[PDB]
Amino acid sequence: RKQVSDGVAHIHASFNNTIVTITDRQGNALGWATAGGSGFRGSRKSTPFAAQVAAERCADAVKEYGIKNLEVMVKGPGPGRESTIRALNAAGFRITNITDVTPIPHXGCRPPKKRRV
Amino acid sequence: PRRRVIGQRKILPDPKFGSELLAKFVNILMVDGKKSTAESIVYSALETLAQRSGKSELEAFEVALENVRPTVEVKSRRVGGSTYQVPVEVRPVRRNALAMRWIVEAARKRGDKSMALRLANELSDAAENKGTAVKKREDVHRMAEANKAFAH
Amino acid sequence: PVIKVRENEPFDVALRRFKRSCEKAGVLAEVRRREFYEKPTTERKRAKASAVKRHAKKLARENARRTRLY
RNA sequence: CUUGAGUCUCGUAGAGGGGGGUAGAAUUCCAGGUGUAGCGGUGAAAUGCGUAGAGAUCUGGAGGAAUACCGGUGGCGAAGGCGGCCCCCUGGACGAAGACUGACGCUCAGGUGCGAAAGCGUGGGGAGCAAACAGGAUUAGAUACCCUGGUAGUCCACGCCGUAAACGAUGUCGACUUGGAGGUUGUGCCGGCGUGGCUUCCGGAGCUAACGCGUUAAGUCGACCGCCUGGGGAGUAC
RNA sequence: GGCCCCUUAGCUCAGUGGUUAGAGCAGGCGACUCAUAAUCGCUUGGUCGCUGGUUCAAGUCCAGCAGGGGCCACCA
RNA sequence: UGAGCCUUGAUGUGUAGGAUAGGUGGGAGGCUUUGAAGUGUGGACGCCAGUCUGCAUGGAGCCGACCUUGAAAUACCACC
Ligand SMILES: [Mg+2]
Ligand SMILES: [Mg+2]
Ligand SMILES: [Mg+2]
Ligand SMILES: [Mg+2]
Ligand SMILES: [Mg+2]
Ligand SMILES: [Mg+2]
Ligand SMILES: [Mg+2]
Ligand SMILES: [Mg+2]
Ligand SMILES: [Mg+2]
Ligand SMILES: [Mg+2]
Ligand SMILES: [Mg+2]
Ligand SMILES: [Mg+2]
Ligand SMILES: [Mg+2]
Ligand SMILES: [Mg+2]
Ligand SMILES: [Mg+2]
Ligand SMILES: [Mg+2]
Ligand SMILES: [Mg+2]
Ligand SMILES: [Mg+2]
Ligand SMILES: [Mg+2]
Ligand SMILES: [Mg+2]
């Protein structure tokens, strides 16, 4: 469709799900996939296996651009932080950089209250 | 048990073929301690299968047995107080035992005129992926495949 | 946690050093800590408890030296 | 009269107090680009959000509240309490050498002042959180614990209220009485040897019903004040 | 009076004229658990309104007649 | 950035099957160094089995029906 040869993989790994998106160097999205869309509901949705499946589907879907290199930016504390990178490497891409971009307040706002389970 | 002490009991091979595996098969087929009846049934059915397939008694039986042995199974494990179904890998002796039990139980629940004919038909149909034993193996395999996220 | 893959090394070593850098940075500890609100009184009490337990453990470890088991 | 009490000269450490200014991270909201089928939440679900284009990702702007790391049985204050950075006004504490006053002291019924959070009045502000309230679950029932939303309030100025497990459950002031291991902050002599202030842990005599306290006493004594007299009714009625 | 949408298994809905009739819902039989609820696997289940003619091949062609809705008409 | 028509070239693999098949059709002679069997450079489409197309070498053949389909050669061609 339009050759790019460079991309950035954004990983959003929370405690309940994981979302991976591929963008150009300028932030323009090209494709995405989630663990919940791959056929995993509830508890199964929050396992590293679902994360790697979603990563490989995203690599499948973004093939029409001739992407050769990647840099990874991970945010979130979820289980699927590192299996996603392994799946991306096994998809054939070349990995250049890895960075953590998880937000931290420098005080900020007030969090919710403890759950009394 | 609690102490991990138990040993293993030896078995004696069948007279006319000299294979312990047919001995275990006869043992599983035996009811009420009557071994002679079980050996009669096994020999008749196995020779009928041999003359129908045309190769021999032993290798036809082994070929039929190869199409039923499972590879993965489901057990239950705990991680944080909750129990999950998890796939595990079966051992060869367990594979043979499961295959033999499935063949015998599938054969018993048929509608022919004799037990030997039932067993012969079941083995013949299993030697080409058709019997209910093959169906049960497929059911177990796909059930294990569904619960794959929980392994490791 | 800025990692640049250098020249001619496999993927596993880069992954491991990235993991150790992020473990050093104390990121997941912060995400765990800032999840809910904790009253000032609760935090002060927990700090005092931690200090007391540290002191007791150090004294017990030191005291075990003089005695022999058999 | 000078040994208690106080004044003067030189330095040190400090989230001690009142006022003004300013920075960076994050949440929320508004406008735009890419892009396409889910997101969110739970033990599992549902309510809720989305093909009228969400969630994810990049750029620009608006506004409020709080100051990650340093950070520590560290520090300061009569107590309640005090934490980003810079300036202005201001109170206390301690150390070294000397001069000056001449008992000027301690404690205090009534009296006066300060005093967390919630709450009340008038005028502003409102991001996040969240009593009341609504819906979804769970349950024999669930006016709850869990989920999705959400208004007073939490923020500022001025004024009331006067209470807390306001606790070291230990009133203030002075004198005397074996030791050990640390933290923090001054100073003298040549890393060693001394000498002051505050503070954490253990332990001897002694004391205690016991638990325990032990030079920062719950040990040996002196001055003054506050309070107690079996459990309920009651810290209630008039 | 004029447009339009709604019959396909038990229901609701996808179905391209060539060798397709599919999906979602209940009941049933299993699996995990000492045992439930939650999860997971396999299943029971078609007259596509009646008739017509065009192609090698008519579920997909329209033709004759059905039941209710959303807007707009209308001076015996 | 739409709609309408006018302009050409592609376009559509039941089973069978030299075959990625709309009918018809003057129809079986055209094309032929107005560079052909079969190569190499090279692009396109593609149910990805194969067709279209630029160039070069080569240099000049394919050839209808001829046989399985109901059908053939766009071998020249009008019609949509
Ligand atoms: Mg928040
Ligand atoms: Mg939450
Ligand atoms: Mg005084
Ligand atoms: Mg008084
Ligand atoms: Mg207040
Ligand atoms: Mg008010
Ligand atoms: Mg007001
Ligand atoms: Mg109300
Ligand atoms: Mg709530
Ligand atoms: Mg009060
Ligand atoms: Mg009181
Ligand atoms: Mg009191
Ligand atoms: Mg006093
Ligand atoms: Mg006593
Ligand atoms: Mg002590
Ligand atoms: Mg002492
Ligand atoms: Mg005393
Ligand atoms: Mg006493
Ligand atoms: Mg009384
Ligand atoms: Mg009263």
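The residue numbers of chain B are those assigned by Swiss-Prot, with the residues present covering 2-153 sequentially.
When the header is checked for method, it gives electron microscopy, 2.9 Å.
Quick reminder: no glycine exception, Cβ is built from N, Cα and C everywhere.
Taking a C-beta cut-off of under 8 angstroms and a sequence separation of 6 or more, B:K36 (mutagenesis position) has the following same-chain neighbours: B:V27. Annotation of the mutagenesis experiment B:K36 to A or E in Swiss-Prot: Defective in ribosome assembly.
One mutagenesis experiment named in Swiss-Prot is B:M116 to G, and its note says Significantly decreases affinity for its own mRNA. Every protein chain considered, the tally of other Cβ atoms within 10 Å of the Cβ of B:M116 (mutagenesis position) stands at 19. DSSP assigns B:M116 (mutagenesis position) to a helix in the three-state reduction.
The secondary structure of B:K36 (mutagenesis position), as reduced to three states from DSSP, is helical.
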